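Reviewing the structure listed below.
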Amino acid sequence: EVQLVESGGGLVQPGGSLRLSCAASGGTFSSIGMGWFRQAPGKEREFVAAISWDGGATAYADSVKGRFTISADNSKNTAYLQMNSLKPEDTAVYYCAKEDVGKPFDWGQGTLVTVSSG
Amino acid sequence: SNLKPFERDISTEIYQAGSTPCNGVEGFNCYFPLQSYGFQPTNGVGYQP
């Protein structure tokens, strides 16, 4: 069922930096619309960023410009997400999706990411 | 694809990367106009442009 393993989710101090990673269980070894989506509390799903498997194209949302960096590895078949200077509003559950050619949207379990000074 | 050999190209904007159109705004299903070159001073002998 297009298994997608996630890692890196955890607690972080305000304005911190984490090391997130998502790996796909094969997924035809070819994707066209891979991207990261999140669901914030009391809010709905929205776009964050998207990167291309066949090339180095990287797409980022308005609020994640520059600070966030996304890269995909063709050898290990996984995506590494790195970021810096997070804000309290960033608290939300992330998800990594692999869009296959001419097929519906695939999704994974995701991880819980929380930022606060507690 | 392999278009007319003699011609001038000034294309730009994502070429319908995803199902949804770019809608004139970058983001998902949208790619940068041109990927960046930038070989280093010493990166492979027979690899420089």
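Numbers in chain B come straight from Swiss-Prot, and the residues shown are 459-507, in order.
So how was this one determined? The header says electron microscopy, 3.8 Å.
Keep in mind that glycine also has a Cβ here, set from the backbone N, Cα and C atoms.
Among the mutagenesis experiments that Swiss-Prot reports, B:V483 to A is described with the note: Increased resistance to neutralizing antibodies. Under natural variants, Swiss-Prot gives B:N460 to K with this note: In strain: Omicron/BA.2.75, Omicron/BQ.1.1, Omicron/XBB.1.5, Omicron/EG.5.1. Under its natural variant entries, Swiss-Prot includes B:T478 to K with the note: In strain: Delta/B.1.617.2, Omicron/BA.1, Omicron/BA.2, Omicron/BA.2.12.1, Omicron/BA.2.75, Omicron/BA.4, Omicron/BA.5, Omicron/BQ.1.1, Omicron/XBB.1.5, Omicron/EG.5.1. Here the residue is the original one, but Swiss-Prot notes a natural variant at this spot, B:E484 to A: In strain: Omicron/BA.1, Omicron/BA.2, Omicron/BA.2.12.1, Omicron/BA.2.75, Omicron/BA.4, Omicron/BA.5, Omicron/BQ.1.1, Omicron/XBB.1.5, Omicron/EG.5.1. A natural variant is reported in Swiss-Prot for this position, B:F486 to V, and the note states: In strain: Omicron/BA.4, Omicron/BA.5, Omicron/BQ.1.1. B:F490 to S appears in Swiss-Prot as a natural variant; the accompanying note says: In strain: Lambda/C.37, Omicron/BQ.1.1, Omicron/XBB.1.5, Omicron/EG.5.1. One entry in Swiss-Prot concerns the natural variant B:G496 to S. Its note says: In strain: Omicron/BA.1. Record note (Swiss-Prot) on the natural variant B:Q498 to R: In strain: Omicron/BA.1, Omicron/BA.2, Omicron/BA.2.12.1, Omicron/BA.2.75, Omicron/BA.4, Omicron/BA.5, Omicron/BQ.1.1, Omicron/XBB.1.5, Omicron/EG.5.1. A natural variant is reported in Swiss-Prot for this position, B:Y505 to H, and the note states: In strain: Omicron/BA.1, Omicron/BA.2, Omicron/BA.2.12.1, Omicron/BA.2.75, Omicron/BA.4, Omicron/BA.5, Omicron/BQ.1.1, Omicron/XBB.1.5, Omicron/EG.5.1.
Proximity to chain A, taken as a Cβ less than 8 Å from one of its Cβ atoms, holds for B:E484, B:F486, B:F490 among the variant positions B:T478, B:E484, B:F486, B:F490. Counting neighbouring Cβ atoms within 10 Å of each of the variant positions (B:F486, B:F490, B:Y505), the lowest count belongs to B:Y505. When Cα-Cα distances from B:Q498 (variant position) are compared across the recorded positions B:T478, B:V483, B:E484, B:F486, B:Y505, the shortest belongs to B:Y505.
Relative to B:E484 (variant position), the variant positions with Cα atoms inside 10 Å are B:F490, the candidates having been B:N460, B:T478, B:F490. In this structure, the C-alpha atom of B:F490 (variant position) lies 11 angstrom from that of B:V483 (mutagenesis position). Each residue contributes its Cα atom, and for B:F486 (variant position) and B:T478 (variant position) those atoms are 9 Å apart. Between the CA atoms of B:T478 (variant position) and B:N460 (variant position) there is a gap of 25 Å, rounded to the nearest whole number.
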